[PDB]
Amino acid sequence: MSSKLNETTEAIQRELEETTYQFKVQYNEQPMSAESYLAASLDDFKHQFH
Amino acid sequence: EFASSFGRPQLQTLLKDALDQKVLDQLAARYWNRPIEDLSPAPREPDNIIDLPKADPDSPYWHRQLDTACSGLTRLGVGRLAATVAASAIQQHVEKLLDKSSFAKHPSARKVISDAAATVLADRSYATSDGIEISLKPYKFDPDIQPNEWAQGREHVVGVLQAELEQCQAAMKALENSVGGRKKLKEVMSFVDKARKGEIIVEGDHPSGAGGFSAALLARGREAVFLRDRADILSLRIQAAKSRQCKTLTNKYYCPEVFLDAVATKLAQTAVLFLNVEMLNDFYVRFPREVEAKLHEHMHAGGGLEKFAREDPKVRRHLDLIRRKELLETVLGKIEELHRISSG
Amino acid sequence: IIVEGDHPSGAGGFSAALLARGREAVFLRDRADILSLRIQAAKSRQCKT
């Protein structure tokens, strides 16, 4: 397991470095909670209706 | 003299060129035709470029089309493209200056210099790229074009689109001569065109031979008709780009070409500011010091200073003459010491 | 030249069936040519006797 530790570890880093650059190209890494989305939509619907 | 000559406008043109290559990739992959297959085509048909000038200004389709194009072009590694391109360029202009330099002979030493410039550029590459990405952040969100730049983007777009036009025409001519007689590729174009309309239908039971034409001859003909329809779309988008309606910017979603070129140019230039300060300047300060240290390390650790002299013919003759003169002087000095001994 | 017979359908470069249908065409050509020659040759005066 220890001997496989160095190879497995880098390979996780590889998958992560990829994910991070996909966060960078898609969405420009801007953070997002579901709440931050629902809040923005709800504040738009409340201005529209009133 | 070269560093007083290079400056900033050159990084201007080089970046701006690269970013043109980038605009063509975006404009095709979002707006124009694609490769061709056998089964007859889609209409498409809300996505026909031909009716763009007479399309509703509040079309959701075109709106999303230009917006995703621009967002994409900006959220590209423009920092790394800048850092590398200016890298190849500074490297290039260094390698050429060596060519004209006193260092044309002596390949060891020339390579030491060139690798020295390379290592300094490699060093500054990342911080230049980052800083460029942070400097471009504000134009990533709202790259607002001014009318003056929009005029600039129009004149540039006319040159870049027509050039791409000639490059489509040439790839064509190379397809023709590849396939054989131009008339044959006109025959396989007619088979592809007929299959693209309603005139003839082929079912796909034998994917080895369809019509009298090989499986690759047919692939090559599909690519041929593609090039041609792309050539037709380009010439039209050139005409509509010259059109009176594109004069103003206010119809930006009507003329994506000039828009995207303006964005490319503005980014190109602000990138070019930071890149001129950080990378280039760092290069001009660090490079002489690195040249000195690696030459000093090569010549003294390698003992190749003497070989450095041997490499040039003229100076080698110069140094060769002096040795015999030496050996004869030392001999006459031993003779003198003797004569001294034998007279008092 | 010598050709390969890779694409035997009709309508396209040079098909294997197009090629074959050429082969029979040239034949019907030469057989025609020799036929009308031989018609001339049977109509000559050298064939009268």
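The numbering of chain A matches Swiss-Prot: 517-566, in order.
Header entry for method reads electron microscopy, 14.7 Å.
In case you wondered, yes, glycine gets a Cβ from its N, Cα and C as well.
Under the DSSP three-state reduction, A:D559 (mutagenesis position) is assigned to helix. Close to A:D559 (mutagenesis position) in the fold, though at least 6 residues off in sequence, lies no residue with a CB less than 8 Å from its CB. Among the sequence features in Swiss-Prot, the mutagenesis site A:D559 to A is noted as follows: Impaired mitochondrial morphology.
All protein chains considered, the CB of A:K562 (mutagenesis position) has 9 other CB atoms within 10 Å. For the mutagenesis result A:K562 to A, the note given in Swiss-Prot is Impaired mitochondrial morphology.
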